[PDB]
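K.L.:
Sharing a structure below in structure tokens format, with a few things to ask.
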Amino acid sequence: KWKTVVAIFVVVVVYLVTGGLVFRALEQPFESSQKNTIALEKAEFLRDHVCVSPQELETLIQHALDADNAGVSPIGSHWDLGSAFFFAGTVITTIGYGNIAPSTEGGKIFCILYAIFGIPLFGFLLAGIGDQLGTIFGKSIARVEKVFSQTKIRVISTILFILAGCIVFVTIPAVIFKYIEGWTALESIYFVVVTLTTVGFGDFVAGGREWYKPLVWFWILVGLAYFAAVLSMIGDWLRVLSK
Amino acid sequence: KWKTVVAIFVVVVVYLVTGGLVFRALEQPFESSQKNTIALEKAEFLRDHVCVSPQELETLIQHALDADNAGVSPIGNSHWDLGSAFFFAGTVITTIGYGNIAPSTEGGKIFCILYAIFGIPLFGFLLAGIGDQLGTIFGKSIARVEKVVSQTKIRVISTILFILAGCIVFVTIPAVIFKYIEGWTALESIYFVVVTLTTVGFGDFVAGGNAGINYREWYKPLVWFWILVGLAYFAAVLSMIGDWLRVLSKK
Ligand SMILES: CCCCCCCCCCCCC
Ligand SMILES: CCCCCCCCCCCCC
Ligand SMILES: [K+]
Ligand SMILES: [K+]
Ligand SMILES: [K+]
């Protein structure tokens, strides 16, 4: 119904204005602080190093930023067979971190075609594992239904399936990332959330051991496939309940 | 069937190795060039400015990089205004997650986790709602083509017609606008639109991000509204093709 589509649109637009005001309140005091710190650090450099002009300073900062935008660290390979395989998977999963991004005009042209004829291909694999996990969930709810309202059985089992994935694909990998990457308890859970939601800001990237990067993508594939199966299972029920 | 899941997995793993080798061939010569450029530029700075030590140089570069990671441009003398913060909220919700604007505060990250978990499925409803309305537009248009040959051939000619319709209204027309407003190349404009609608969002190109550009107030929310209708249309097209394939799988 169109009366409900407008109602959801009102909720979403309210959620963005509300959410936007919460983020502003949480990040603008930090942004204001960092704006003052870089201005004071740049002024301190020119104050101590008299031989440097303010324009020659900006030229170097711009050169350091241009190198960073290309993917080269201006401190002290990102396209090796392993890293380029992980970047390909970063496009396919729609995560798109941004730490590694095509800089060549030709590299962009291929990235456009690789996403268009690649993201639906991943849909098939995610749907396949989705159909397989459905068989596991369906048999488990039928086992509880053989013992135990149908809605109460469905809600209890689903929450357990959700929490099962929250330990195996959310908690356990965040613990591994806290030890390997050396991030904080927050940053590890934050990265896992930002990765599995396919948001992928790129502010935290795993592998930034040889078996690490391919095993990280395999975790993404199973991790996504599991929650995608639960979301499919809940959706299918809602449309059945709608009829 | 599990026999087909393994078959798709083989194709996907082949597609990543193949694709990865193509990207390496296209980007490693450029990466090798930029690696030499920054090394020569840093050495030239210390050569001309004798009074600067190599360690004091790295300290400044790291300070400039730390400011950039926070979202503050280390060039010359806000990203969280009611306008930009609304667009960032939408960037989380749509799962695009560009990167230019990202939570740096511990508390901001905690809220970002909760805002995505209890927000991305809410967007699902909105995209499903518009997708349920577009299906009515598609079903009537397929019936109009069928009024003018097998049903599958009609569906193929109708699907091509629907994709081409969206490729002009949500892909070509907005890329043309972005080429004039942002000032990007003909490639970068189409590339940004593709990277945006695919919900990939690298953040290498972000609409309403140039400091030296004096944008209008209606720009950023209308750009997000384009994302909504744009995504909704291609999501409805994808839901339609999938539905038919599962129907064909049974029959
Ligand atoms: C073929 C595209 C794959 C990426 C989309 C998966 C979305 C997962 C959303 C999880 C929901 C968590 C609240
Ligand atoms: C609940 C938000 C879902 C966002 C992901 C949708 C992906 C759409 C891809 C369309 C196909 C383009 C080739
Ligand atoms: K992204
Ligand atoms: K995404
Ligand atoms: K993304």
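Per Swiss-Prot, chain B residues shown: 68-144, 150-220, 226-328, in order.
Even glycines carry a Cβ here, placed using N, Cα and C.
Pasting the relevant annotations from Swiss-Prot:
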type: BINDING; residues: B:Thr167, B:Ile168, B:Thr276, B:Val277; note: K(+) 1 binding site
type: BINDING; residues: B:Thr167, B:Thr276; note: K(+) 4 binding site
type: BINDING; residues: B:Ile168, B:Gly169, B:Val277, B:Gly278; note: K(+) 2 binding site
type: BINDING; residues: B:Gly169, B:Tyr170, B:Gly278, B:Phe279; note: K(+) 3 binding site
type: MUTAGEN; residues: B:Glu98 to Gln; note: Loss of channel gating by extracellular pH
type: MUTAGEN; residues: B:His151 to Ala; note: Loss of channel gating by extracellular pH
type: MUTAGEN; residues: B:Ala174 to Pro; note: Loss of channel gating by extracellular pH
type: MUTAGEN; residues: B:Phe210 to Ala; note: Reduces channel gating by mechanical membrane stretch
type: MUTAGEN; residues: B:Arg232 to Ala; note: Reduces channel gating by mechanical membrane stretch
type: MUTAGEN; residues: B:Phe239 to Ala; note: No effect on channel gating by mechanical membrane stretch
type: MUTAGEN; residues: B:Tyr310 to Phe; note: Reduces channel gating by mechanical membrane stretch
type: MUTAGEN; residues: B:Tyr310 to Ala; note: Near complete loss of channel gating by mechanical membrane stretch
type: MUTAGEN; residues: B:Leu315 to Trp; note: Reduces norfluoxetine inhibition
K.L.:
What subset of the mutagenesis positions B:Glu98, B:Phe210, B:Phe239 has a Cβ positioned less than 8 Å from a Cβ of chain A?
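P.N.:
Of B:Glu98, B:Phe210, B:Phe239, the entries that lie near chain A are B:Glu98.
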K.L.:
Given the recorded positions B:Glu98, B:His151, B:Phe279, B:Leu315, state which is nearest to B:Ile168 (K(+) 1 binding site) when distance is taken between Cα atoms.
P.N.:
B:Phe279
K.L.:
List those of the recorded positions B:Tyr170, B:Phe210, B:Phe239, B:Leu315 whose Cβ lies under 6 Å from any atom of ligand 5, in sequence order, or write none if there are none.
P.N.:
none
K.L.:
Tell me the Cα distance separating B:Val277 (K(+) 1 binding site) from B:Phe210 (mutagenesis position), rounded to the nearest angstrom.
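P.N.:
Taking the Cα atoms only, B:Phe210 (mutagenesis position) lies 26 Å from B:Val277 (K(+) 1 binding site).
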K.L.:
Given that 5 residues are missing from the model between B:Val220 and B:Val226, what is the Cα-Cα distance between those two, in Å?
P.N.:
10
K.L.:
Using all protein chains in view, find how many other C-beta atoms are within 10 Å of the C-beta of B:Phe210 (mutagenesis position).
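P.N.:
I count 17 other Cβ atoms within 10 Å of it.
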K.L.:
Could you tell me the C-alpha distance between B:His151 (mutagenesis position) and B:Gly169 (K(+) 2 binding site) in angstrom, no decimals?
P.N.:
15
K.L.:
Can you tell which of B:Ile168, B:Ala174, B:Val277, B:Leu315 has the least company, meaning the fewest other C-beta atoms within 10 angstroms of its C-beta, among these recorded positions?
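P.N.:
Comparing Cβ neighbour counts within 10 Å for the recorded positions B:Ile168, B:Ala174, B:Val277, B:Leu315 gives B:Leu315.
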K.L.:
Through the lens of DSSP with three states only, how would you label B:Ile168 (K(+) 1 binding site)?
P.N.:
coil
K.L.:
Give me the CA-CA distance between B:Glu98 (mutagenesis position) and B:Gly169 (K(+) 2 binding site), in Å, as a whole number.
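P.N.:
B:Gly169 (K(+) 2 binding site) has its Cα 25 Å from the Cα of B:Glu98 (mutagenesis position).
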K.L.:
So 5 residues are not built between B:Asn144 and B:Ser150. What's the Cα distance between them in Å?
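P.N.:
It comes out to 12 Å between the two Cα positions.
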K.L.:
Looking at the recorded positions B:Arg232, B:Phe239, B:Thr276, B:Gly278, B:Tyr310, whose Cα is closest in space to that of B:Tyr170 (K(+) 3 binding site)?
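P.N.:
Answer for the nearest of the recorded positions: B:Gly278.
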